Protein chains: 2
Amino acid sequence: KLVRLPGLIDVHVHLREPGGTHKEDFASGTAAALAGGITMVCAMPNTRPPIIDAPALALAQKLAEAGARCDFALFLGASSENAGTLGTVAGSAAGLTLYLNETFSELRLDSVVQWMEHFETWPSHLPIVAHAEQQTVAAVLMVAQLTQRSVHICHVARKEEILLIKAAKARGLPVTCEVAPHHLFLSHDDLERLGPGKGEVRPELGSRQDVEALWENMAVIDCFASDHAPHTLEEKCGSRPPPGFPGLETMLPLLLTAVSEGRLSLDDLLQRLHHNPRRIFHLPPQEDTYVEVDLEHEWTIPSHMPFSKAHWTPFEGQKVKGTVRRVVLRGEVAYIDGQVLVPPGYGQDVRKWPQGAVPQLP
Amino acid sequence: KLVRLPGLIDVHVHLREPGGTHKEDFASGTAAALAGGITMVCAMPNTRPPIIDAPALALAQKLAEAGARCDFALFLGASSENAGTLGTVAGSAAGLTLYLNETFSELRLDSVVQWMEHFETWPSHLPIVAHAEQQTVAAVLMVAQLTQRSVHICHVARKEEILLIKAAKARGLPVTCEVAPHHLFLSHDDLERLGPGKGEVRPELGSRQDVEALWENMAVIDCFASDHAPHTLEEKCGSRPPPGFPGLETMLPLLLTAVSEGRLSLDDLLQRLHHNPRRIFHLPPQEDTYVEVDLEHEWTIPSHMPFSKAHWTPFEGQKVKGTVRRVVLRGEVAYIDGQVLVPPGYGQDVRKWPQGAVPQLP
Ligand SMILES: NC(=O)N[C@@H](CC(=O)O)C(=O)O
Ligand SMILES: NC(=O)N[C@@H](CC(=O)O)C(=O)O
Ligand SMILES: [Zn+2]
Ligand SMILES: [Zn+2]
Ligand SMILES: [Zn+2]
Ligand SMILES: [Zn+2]
């Protein structure tokens, strides 16, 4: 007997198109999404060219409309030069992404004053997400309060970070956050097996105490999001390994295993992969869309999943219980038992739907 | 220029059918809902007969399907005799309602052991809401922890209650809550004008400090809900006045006034009248459904609103800014500038929709 879930949403993926299409493209990344029970993705802007102005966004929109197999929204990225220039296209994006630490990106902001400028000029009703680690979480929360608006913290990975966010929420501050599966299911104990190249990720893998702190503070976690960050094995094992793990195809099976073990409820999972993503990013419903999962099937994660061009996974050898059997997207069968059945281009930009615009005061 | 909102949801209404149809019926109450920008309502079970067993639910379903103009779900009510008997129909209801204090209801539970029995026998994946005032909020939270599940607190009205819920949320406990408009916009200062009959409501009107505490702790409030509780003026002004205010037609105009004054944001309002109702009660989206409001129009609340059979309102004479211009429900114009344009019976039971069932483990 299968369980029917709504269409799940991943608010943090890297689809690498344009400019890194040997790692992933819209067609291969959205195939990975559908196979992981994900029917809508929000794509980060750290591509080549990065999505930091209107021409780059226009190019990315057309590439996604032609290649995506599931529905999507595209983030804009903050730069040292584009504050105050995005007003005409801001509403067409998933939100604005601030890169506040070192990671796979050249979108460096090197002064808090630049963060302030973005918080002041970006329209106040639209989402802002931040790559902000350790004390940077406190710093960006300060900038959000100075400018009297909300912020969403990407991939929280540490006891320090989740407890700071917990304290902010207790004071009534408008902050939300997401946690990626590798920070719930991997730790320092796995670095010997992975090695220093494969093991490179930002935020880095945490201690066992970090992992335990995230589970203990699940009530503080608003969303799960994969931070699907594909790189080839050659790149991961080469002289200057880029950080990041692929994760779309393994996220839901890992979390279904935890549900089966009683670590969180099915509702806890659906809040964090459906309802809270919808409400934080004002993402629209998807008509006639659902995911059927088999919670009984036991299997072991192989050395690579079928669809991501990354062609490797850090979860190799983990035993999971739960698998995606079928996905229906807007009335068409999109995935069944390892076969993707919608072509590149089937997916649409949800911000162009009338119900996908963020409401605002005139 | 109008602002387009999604279809708003009121998780706490009394439609009085069956058995009190001089006060309201499905047709008049859902007309009031549409005029207030509400496209989906959850109807409480304290009717005559009350909805406390399968035959009563079956009757109510048919009355609602024939009379409702907007979509709906129907609560079941807990009684001193029906714990352990609702399993076959539980999934067809909005949730289970516990009456834990004195109010317009004979569904008295007179022992905490009866509360325990309901929390243990009601399916653990389905909603429970509680009428629980003052220390009763702490008591029902204790029962929820003993039985390891969530609870939703109806119409929070006091500083004492919102601060207790705030403390529970800080400890990670699964509790949500709703606040009704009369507890944000009326107080003891209005009791002289209303008089002792009209002024009767449960929870009673609060002090100015109670009202200020609710606004200061808006981050703790998950939902707004009208607690639309219609009684005729004759009843309100007679020898034994029943408690309750009508509120569907005045809720959104009052809150839009507050938005216009900067007391909360448009997003704050849509979280509390759309996204959080959806996610707490697992309510489905409504296709091709939206509400158009005019935020500029200034007007004064009259002595009665056009649609509710209550034919009175406690907000008479309050100046508001904001009004509902048009409502579209599932592709049909349902309301325009004071005219309801869908007939009784247009509305549907959302728990019969495939997307309206609450997901559960097999
Ligand atoms: N997380 C990573 O380690 N890498 C991400 C970037 C990011 O999310 O910071 C990537 O784009 O490769
Ligand atoms: N709130 C009230 O004062 N009355 C409600 C019942 C309730 O919500 O307790 C009614 O049904 O009249
Ligand atoms: Zn990042
Ligand atoms: Zn990322
Ligand atoms: Zn009540
Ligand atoms: Zn009520």
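All residue numbers given for chain A refer to Swiss-Prot; the residues shown span 1460-1821 in order.
Header entry for method reads X-ray crystallography, 1.7 Å.
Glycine is no exception: its Cβ is also placed from the backbone N, Cα and C atoms.
Quoted from Swiss-Prot, the note attached to the mutagenesis of A:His1471 to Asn states: Abolishes dihydroorotase activity. Counting only residues at least six positions away in the same chain, the Cβ atoms of A:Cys1501, A:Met1503, A:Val1588, A:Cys1613, A:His1614, A:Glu1637, A:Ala1639, A:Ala1684, A:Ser1685, A:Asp1686, A:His1687 sit under 8 Å from the Cβ of A:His1471 (mutagenesis position).
Recorded in Swiss-Prot as a mutagenesis result, A:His1471 to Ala carries the remark: No zinc-binding and no catalytic activity. DSSP assigns A:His1471 (mutagenesis position) to a strand in the three-state reduction.
The secondary structure of A:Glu1637 (Zn(2+) 2 binding site), as reduced to three states from DSSP, is extended strand. The Zn(2+) 2 binding site annotation in Swiss-Prot covers A:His1471, A:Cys1613, A:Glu1637.
Among the mutagenesis entries in Swiss-Prot is A:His1473 to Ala, noted as: No zinc-binding and no catalytic activity.
Annotated (S)-dihydroorotate binding site per Swiss-Prot: A:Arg1475, A:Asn1505, A:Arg1661, A:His1690, A:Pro1702, in sequence order. The DSSP secondary structure for A:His1690 (mutagenesis position) is coil.
The Cβ of A:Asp1512 (mutagenesis position) lies under 8 Å from the Cβ of A:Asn1541, A:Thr1544, A:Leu1545, each of these being in the same chain and 6 or more residues away along the sequence. A:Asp1512 to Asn appears in Swiss-Prot as a published mutagenesis result, with the remark: No change in catalytic activity.
Long-range Cβ contacts of A:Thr1562 (mutagenesis position) within its own chain (separation 6+, distance under 8 Å): A:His1590, A:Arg1661, A:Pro1702. Per Swiss-Prot, mutagenesis A:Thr1562 to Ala is noted as: Abolishes dihydroorotase activity.
For A:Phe1563 to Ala, Swiss-Prot lists a mutagenesis experiment annotated as follows: Abolishes dihydroorotase activity. Under the DSSP three-state reduction, A:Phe1563 (mutagenesis position) is assigned to coil, being neither helix nor strand.
Look at A:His1590 (mutagenesis position): DSSP puts it in a strand. Here Swiss-Prot notes a mutagenesis experiment, A:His1590 to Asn, with the remark: No catalytic activity.
Experimental mutagenesis is annotated in Swiss-Prot for A:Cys1613 to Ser, with the remark: Reduces dihydroorotase activity. In the three-state DSSP classification, A:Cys1613 (mutagenesis position) falls within coil.
DSSP assigns A:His1642 (mutagenesis position) to a helix. A:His1642 (mutagenesis position): 23 other CB atoms within 10 A of its CB, across all protein chains. Annotation of the published mutagenesis A:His1642 to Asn in Swiss-Prot: 11.5% of wild-type catalytic activity; the original residue is retained in the structure shown.
Swiss-Prot lists A:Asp1686 with the feature active site, for DHOase activity, giving similarity to another entry as the kind of evidence.
Mutagenesis annotation in Swiss-Prot: A:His1690 to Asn, described as 3% of wild-type catalytic activity; the structure shown retains the original residue.
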Item to complete: Pull out the recorded positions from the set A:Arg1475, A:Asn1505, A:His1642 whose C-alpha sits within 10 Å of the C-alpha of A:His1690 (mutagenesis position).
Response: A:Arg1475
Item to complete: Would you kindly give the Cα-Cα distance separating A:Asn1505 ((S)-dihydroorotate binding site) and A:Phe1563 (mutagenesis position), rounded to the nearest Å?
Response: 8
Worksheet item: Could you give the Cα-Cα distance between A:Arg1475 ((S)-dihydroorotate binding site) and A:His1642 (mutagenesis position), in whole Å?
Response: 22
Worksheet item: Which recorded positions, if any, among A:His1473, A:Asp1512, A:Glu1637, A:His1642, A:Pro1702 have a Cβ under 6 Å from ligand 1, given in order along the chain?
Response: A:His1473, A:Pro1702
Discussion item. Using the Cβ center of A:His1471, A:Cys1613, A:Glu1637 as the Zn(2+) 2 site position, which other residues in that chain lie within 8 Å, going by their Cβ?
Written reply: A:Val1470, A:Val1588, A:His1611, A:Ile1612, A:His1614, A:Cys1636, A:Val1638, A:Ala1639, A:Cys1682, A:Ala1684, A:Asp1686
Fill in: Number of other Cβ atoms within 10 Å of the Cβ of A:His1690 (mutagenesis position) across all protein chains
29
Worksheet item: Can you tell me how far the Cα of A:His1642 (mutagenesis position) sits from the Cα of A:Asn1505 ((S)-dihydroorotate binding site), in Å?
Response: 22
